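What follows is a short report on a single structure.
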Amino acid sequence: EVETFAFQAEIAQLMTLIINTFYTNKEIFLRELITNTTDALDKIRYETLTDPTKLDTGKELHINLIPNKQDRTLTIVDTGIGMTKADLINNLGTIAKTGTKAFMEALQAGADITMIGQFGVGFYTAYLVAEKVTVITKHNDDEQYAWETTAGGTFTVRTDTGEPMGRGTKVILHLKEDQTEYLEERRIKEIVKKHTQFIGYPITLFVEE
Ligand SMILES: CCNC(=O)c1noc(-c2cc(Cl)c(O)cc2O)c1-c1ccc(CN2CCOCC2)cc1
């Protein structure tokens, strides 16, 4: 029931660079994941212009940020178009071989890690703060799947038996021990205000008891 895949060499190389390079401005991961959510939400809205039934899986269009200090996880949930199994396998709906190669070439020329989104591979910035990332997703044309990687050159894909999502993507960041500031309400609010003020969807930061 669990399939294990090797990353393409270039993507493994970029993930190692992200994990091993000294770079203090780690907060940019949240801007990148919220940006991906906003793009996925725009995609389902665009499809709904010609087929209103595309929203039968959920009419709410939103992004939720759910910190969990007990599990040391930060979960980003959106109700966007979601990814099929093929999209997960194809580097989470990106042309990441091309993007990761171009980004690493720009870094060699003096660009910085914060420019990752310009290369269409911003998702991998999750590894600045997370030791493991789980991506649960549901697209109207496929079943609910879980993608997961702790880097190390491979990722797994499995059918998800967890809480059904209806439609969209949930990114669960299992944070590194020294990166728990990203579970603090004031810190998350600061990052969203700084980097995501023009995202056209409600971003709700959940409170913990
Ligand atoms: C059917 C095609 N599906 C989607 O595009 C989709 N569905 O769900 C997502 C998604 C991916 C990730 Cl990594 C998130 O963090 C959030 C999200 O909603 C996606 C995204 C996949 C990839 C991307 C990144 N862009 C891909 C195209 O080039 C610019 C960067 C954004 C969203």
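We're sticking with Swiss-Prot numbering for chain A, so the shown stretch reads 16-224, in order.
When the header is checked for method, it gives X-ray crystallography, 1.4 Å.
Just so you know, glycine gets a Cβ as well, placed from its N, Cα and C.
If you take the C-beta of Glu47 (mutagenesis position) and look for same-chain residues 6 or more apart in sequence within under 8 angstroms, you find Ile131, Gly132, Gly137, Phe138, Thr140, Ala141. According to DSSP, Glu47 (mutagenesis position) is assigned to a helical segment. In Swiss-Prot, a mutagenesis experiment is listed as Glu47 to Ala, annotated with the note Strong ATP-binding. Strong interaction with HSF1, HIF1A, ERBB2, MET, KEAP1 and RHOBTB2. No effect on interaction with TSC1.
As a published mutagenesis entry, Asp93 to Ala appears in Swiss-Prot alongside the note: Impaired ATP-binding. Strong interaction with HIF1A, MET, KEAP1 and RHOBTB2. Loss of interaction with HSF1 and ERBB2. Los of interaction with TSC1. Mapped onto three states, the DSSP output places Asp93 (mutagenesis position) in strand.
Long-range Cβ neighbours of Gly97 (mutagenesis position) (same chain, at least 6 residues apart, Cβ-Cβ under 8 Å): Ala55, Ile59, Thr152, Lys153, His154, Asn155, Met180, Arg182, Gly183, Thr184. Quoting Swiss-Prot on the mutagenesis of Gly97 to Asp: Abolishes ATPase activity.
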Close in space, distant in sequence - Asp93 (mutagenesis position), Cβ under 8 Å, 6 or more apart: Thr52, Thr53, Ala55, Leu56, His77, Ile78, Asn79, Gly183, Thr184, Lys185, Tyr216
Neighbourhood of ligand 1 - mutagenesis positions from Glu47, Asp93, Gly97 with Cβ under 6 Å: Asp93, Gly97
